[PDB]
Amino acid sequence: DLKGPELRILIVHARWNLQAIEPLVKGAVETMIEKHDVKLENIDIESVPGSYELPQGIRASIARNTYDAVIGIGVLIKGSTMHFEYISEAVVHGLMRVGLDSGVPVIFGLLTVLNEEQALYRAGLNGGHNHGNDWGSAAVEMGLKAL
Amino acid sequence: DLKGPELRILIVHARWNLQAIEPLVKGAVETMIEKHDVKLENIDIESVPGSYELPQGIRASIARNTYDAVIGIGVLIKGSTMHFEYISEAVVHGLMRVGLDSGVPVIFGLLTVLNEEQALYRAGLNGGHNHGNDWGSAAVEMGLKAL
Amino acid sequence: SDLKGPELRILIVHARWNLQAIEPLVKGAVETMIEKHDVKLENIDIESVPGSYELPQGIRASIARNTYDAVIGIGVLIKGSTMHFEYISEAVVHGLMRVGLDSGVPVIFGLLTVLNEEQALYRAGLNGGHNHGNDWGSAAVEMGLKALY
Amino acid sequence: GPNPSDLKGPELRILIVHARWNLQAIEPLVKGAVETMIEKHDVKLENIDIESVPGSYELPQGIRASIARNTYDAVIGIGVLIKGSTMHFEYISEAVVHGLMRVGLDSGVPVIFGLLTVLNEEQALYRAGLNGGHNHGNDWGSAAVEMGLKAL
Amino acid sequence: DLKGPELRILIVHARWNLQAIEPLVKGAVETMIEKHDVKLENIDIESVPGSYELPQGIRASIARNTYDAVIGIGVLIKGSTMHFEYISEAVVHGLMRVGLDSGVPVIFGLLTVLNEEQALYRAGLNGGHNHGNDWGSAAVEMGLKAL
């Protein structure tokens, strides 16, 4: 029931696992537009190579333009090394810092999964629920409450 | 023993798991009022979508109004992925930062459980103790000591 | 130790969870500072907070109002059925470190992070163990002096 | 897999700070990074500064010191950490990952995480392009260029 | 090949496990002197009770005098509780912050082992290599590069 026709939303997503990323971004956008009246022109969609650059990508963007809310999207899958654990730890803290420093709401749209299936399931495939929808609504709500 | 009739208290809670959240918020409010003489009109109750927004929701509110203490309430349940571990990590650190930056006492009313039953038990259901009561007293005590 | 700090002003903030273990710890710290380091009883402020999570904020608030040469944060955390223990420990350990580095005031880590009650009591000097409160009292005095002189 | 670009950064100034532990793995990584930025992104050899520090723990400080003296559009921190018999591995990794993030966010300069956190030597060499693996240095080089440009 | 005759080095070490600490400190000092031409009178050696005080001990010292590099030395052995894990976590981050805040290179000379034997082995005893030597060279190198 929350409508944000004047909200300016920023979406920065990594490019790793497009098979999972795309469904997530679509869900977020479609949800904001169809269910919250956000205007397509007001949604900026940017990207970075991997999830590690998500924090800096967001900080750089919110320094140039003004946004009411931001959604950081990326997919991390546990591999053979400890890489997964450390990147997740760095990003989860990084996004929190960027949001608290800037005063701009930052929605955590990062999937930290054990395998590909868990990722796709959370992107709405194979009978799962698209988490991007949830993030889209969260962005709108936080955007309005930030006033 | 501690009475804070002039205290202004803020409560920000996530909306995930209302079955557990409500009992927790009720307990906190009721305890502050009935046991600490806090005035109903001096208690602001706000909400955010999920626990990850708890730190930002709080930072934003304590920047607009003045409160003597804040209680951050949310429920996190371990799931199939690593989502639980990283959100918990981020929120626990984020709340601590918001409290130390602002100088305003922040009570940690976050349940980090393995299953729904553990959450409900800690909300006072099924023969358990409502942790919201404890948080309510903690807020009043910290609010007064902050002067 | 042969270090004497008769002019030192010490702050002790402890949580109230597990008084059975907290009291011996605080007593040990106070008695050691007094009997072994010549700290004056009137120069030792003892404050408390509900739980260990409030330890960092309780300390930050106090060192902003008064001046202390050293601070001892005391609390007892016991592993429970949930992940509560792990996250509170994490937040407190980092919070204390930050309060100390921000203020320039030495903060002694008097937090027990145990698996069960017996481990805590044993480290508070009961059942044949050594009272860690003693060590914290001495550490406080040493850091206090090295912070001034 | 990943997802690079065709982006050209002829005016970009890139800094590379690497540890010296495990040169057998470090070298391939640095070469990959450099070669990819040159051959595939048109970065000029003269605009690439390569510096080093003893171990990975000094990576954050080495970077902070350098970006305070000169101006770079992007930085790549490279190092290799192998799990050993103690907890040394876990704590050094934790400190470095957070340290790099802080340096990048404090300075506003993009910092690429070129740190390998593996269980054994084989895993490191494989990710350096040896024994049939993919050289991760290449990916880091493209990431640096892309962030360098987007930082304007 | 690196000589630092004008470098001023600070060594702060804990006093827990002197059996392992001493060889580490000697290794660092002897290496800086015999192999890097650092002058004995330019090496300040201080101490704190335990490893948790390492960060503050260092911050306090580099605020009073000027050093080109600092080496924090301490030994942490896993015990029956979680004490080991949390102290290690706090110190590893603390040192990093002190170094990044001050701009002074800080060498991590902290051993985080499972038992005494592992510590002594890394201090040069029982056929092992003295890690103190490495730290000494690291301090000299970072001190010069800091210019």
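Residues displayed in chain D correspond, in order, to Swiss-Prot positions 7-158.
Per the header of the entry, the method used was X-ray crystallography, 2.7 Å.
Here the Cβ of each residue, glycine as well, is placed from N, Cα and C on the backbone.
Counting only same-chain residues at least 6 apart in sequence, those with a Cβ under 8 Å from the Cβ of D:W27 (mutagenesis position) are D:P60, D:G61, D:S62, D:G85, D:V86. Taken residue by residue with DSSP, D:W27 (mutagenesis position) is part of neither helix nor strand, so it is coil. Record note (Swiss-Prot) on the mutagenesis of D:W27 to F or Y: Minor effects on the kinetic properties.
Recorded in Swiss-Prot as a mutagenesis result, D:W27 to G, H, I or S carries the remark: Reduced affinity for riboflavin and for the substrate 5-amino-6-(D-ribitylamino)uracil.
In the three-state DSSP assignment, the secondary structure recorded for D:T92 ((2S)-2-hydroxy-3-oxobutyl phosphate binding site) is coil. Cβ neighbours within 10 Å of D:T92 ((2S)-2-hydroxy-3-oxobutyl phosphate binding site), excluding its own Cβ and spanning all shown chains: 20. As annotated by Swiss-Prot, (2S)-2-hydroxy-3-oxobutyl phosphate binding site applies to D:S91, D:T92, D:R133.
Cβ neighbour count for D:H94 (active site, proton donor) (all protein chains, 10 Å cutoff from its Cβ): 20. Annotated active site, proton donor per Swiss-Prot: D:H94, in sequence order, evidence recorded as sequence analysis.
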Largest separation between Cα atoms (Å) of residues that the record links to (2S)-2-hydroxy-3-oxobutyl phosphate, namely D:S91, D:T92, D:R133: 24
Can you grab the distance from D:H94 (active site, proton donor) over to D:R133 ((2S)-2-hydroxy-3-oxobutyl phosphate binding site)? Cα atoms, rounded to a whole Å. 22
Other Cβ atoms within 10 Å is the metric here; tell me which of the binding-site residues D:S91, D:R133 scores highest. D:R133
